[PDB]
Number of protein chains: 2
Amino acid sequence: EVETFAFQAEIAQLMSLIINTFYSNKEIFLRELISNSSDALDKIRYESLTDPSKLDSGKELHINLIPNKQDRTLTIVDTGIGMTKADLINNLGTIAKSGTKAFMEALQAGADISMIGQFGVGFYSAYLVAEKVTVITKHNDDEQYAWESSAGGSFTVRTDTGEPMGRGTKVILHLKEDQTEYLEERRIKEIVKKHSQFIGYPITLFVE
Amino acid sequence: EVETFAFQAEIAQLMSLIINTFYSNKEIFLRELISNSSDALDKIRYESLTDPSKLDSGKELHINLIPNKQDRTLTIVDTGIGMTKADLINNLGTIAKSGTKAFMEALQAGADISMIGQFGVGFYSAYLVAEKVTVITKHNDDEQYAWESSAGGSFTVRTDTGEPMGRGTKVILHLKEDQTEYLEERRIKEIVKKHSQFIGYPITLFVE
Ligand SMILES: CCc1cc(-c2[nH]nc(C)c2-c2ccc3c(c2)OCCO3)c(O)cc1O
Ligand SMILES: CCc1cc(-c2[nH]nc(C)c2-c2ccc3c(c2)OCCO3)c(O)cc1O
């Protein structure tokens, strides 16, 4: 079973600006995703302080960067708090309607696209480099869900068959044809060091 | 009634490093506090999307910067989600034990003190400029509380008498004698523009 939803008008607009604006500094997508992972990891660490049982679905709090040159996907996995079905539908837990409006007004007054994360909508920077994004997520209070979108104004949500992840969020970037540099090991390392060097959780870059 | 608590050893250590390390770029305290306010504002905006009644304690989502040269205090107020008594006691809702350890290890490997916010413990950067910090907070699910500390290994929590704030968090910096520059209007504006220029919520700098 697959449900299909329209993005709110404001998120459709944000997505179109990211996809259609000429902007060469596309590499900032990664620190935005890493920063999202870090926030979700913070959240599970804090909840676990009063209820250790929240970590029964995995004690290790970390981030994995997984390139696959065959599928042309870059995957950012964390073992953070994950998301419920309702959070996913509700702009992946972001304040995207108000965040987008504030971001637009900022762009009018001298901001640029790399400041997107300052408005709580950094997730959508994914579309700087990816033609399609799949988000798989598992919250302690819910089943595993798969969100997906190639933009165009719509996204799907379904229950995720098979591969149970325990707890956390997985962002699979199906990369644009001309953005394959972000599957190269030295490129990913360079970007982590440039933008995400000092982070509260370990980051493992998988090799192929 | 006043309760007195010991900081966990790790937070006592973080606090001592901030107070005793020679580090001239003290002005970053403000963007860390503004960034905390922004996160709390994000949180109430998101909760309000499924339950509008969460905003009955105030619809306006903003940040106020209030200097007072007579009391020598700089106060950062927001109308964010606020904090419960347990959050306050639990390192003001931060992941400060793990955050501190990660921050220390980062400092050993080329980080500096301005990266403190990357470890979820930016609040304590307050002690770069303040001899005593008072935090007043009001969550929808609780009464108004006052947290306070002049470091030295301890903090107090009490119920807050009188001045009800509706909803949010108030950080009153009782500034060190030699740090009065942060009460000057042009100094505060300069710092907001340098470090907190593009933020998802309005910031009002009160005049005297
Ligand atoms: C789809 C975007 C995304 C979300 C998460 C994530 N998992 N669990 C949570 C609560 C989050 C999350 C949600 C919203 C958000 C986040 C993180 O960063 C702060 C403000 O916006 C994540 O871990 C990675 C990620 O790329
Ligand atoms: C005492 C530190 C502080 C806290 C808040 C605040 N109010 N409500 C909440 C949930 C928060 C908060 C708590 C922890 C935290 C915050 C924000 O920034 C992200 C991670 O660490 C705040 O609004 C301002 C502020 O200076």
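Here chain B follows Swiss-Prot for its numbers: 16-223, in order, are the residues you see.
Just so it is clear, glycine is given a Cβ too, placed from its N, Cα and C backbone atoms.
Copied over from Swiss-Prot:
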- B:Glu47 to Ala: Strong ATP-binding. Strong interaction with HSF1, HIF1A, ERBB2, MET, KEAP1 and RHOBTB2. No effect on interaction with TSC1 (MUTAGEN)
- B:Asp93 to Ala: Impaired ATP-binding. Strong interaction with HIF1A, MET, KEAP1 and RHOBTB2. Loss of interaction with HSF1 and ERBB2. Los of interaction with TSC1 (MUTAGEN)
- B:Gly97 to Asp: Abolishes ATPase activity (MUTAGEN)
Quick one: of B:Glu47, B:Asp93, which of the mutagenesis positions has the smallest count of other CB atoms within 10 A? B:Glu47
Filtered by Cβ under 8 Å and at least 6 apart in sequence, the residues in the chain of B:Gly97 (mutagenesis position) near it are B:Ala55, B:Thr152, B:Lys153, B:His154, B:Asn155, B:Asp157, B:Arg182, B:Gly183, B:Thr184
For B:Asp93 (mutagenesis position) and B:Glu47 (mutagenesis position), determine the Cα separation and express it in whole Å. 13
Identify which of the following mutagenesis positions, namely B:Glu47, B:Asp93, B:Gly97, place a Cβ less than 6 Å away from any atom of ligand 2, and list them by sequence position. B:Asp93, B:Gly97
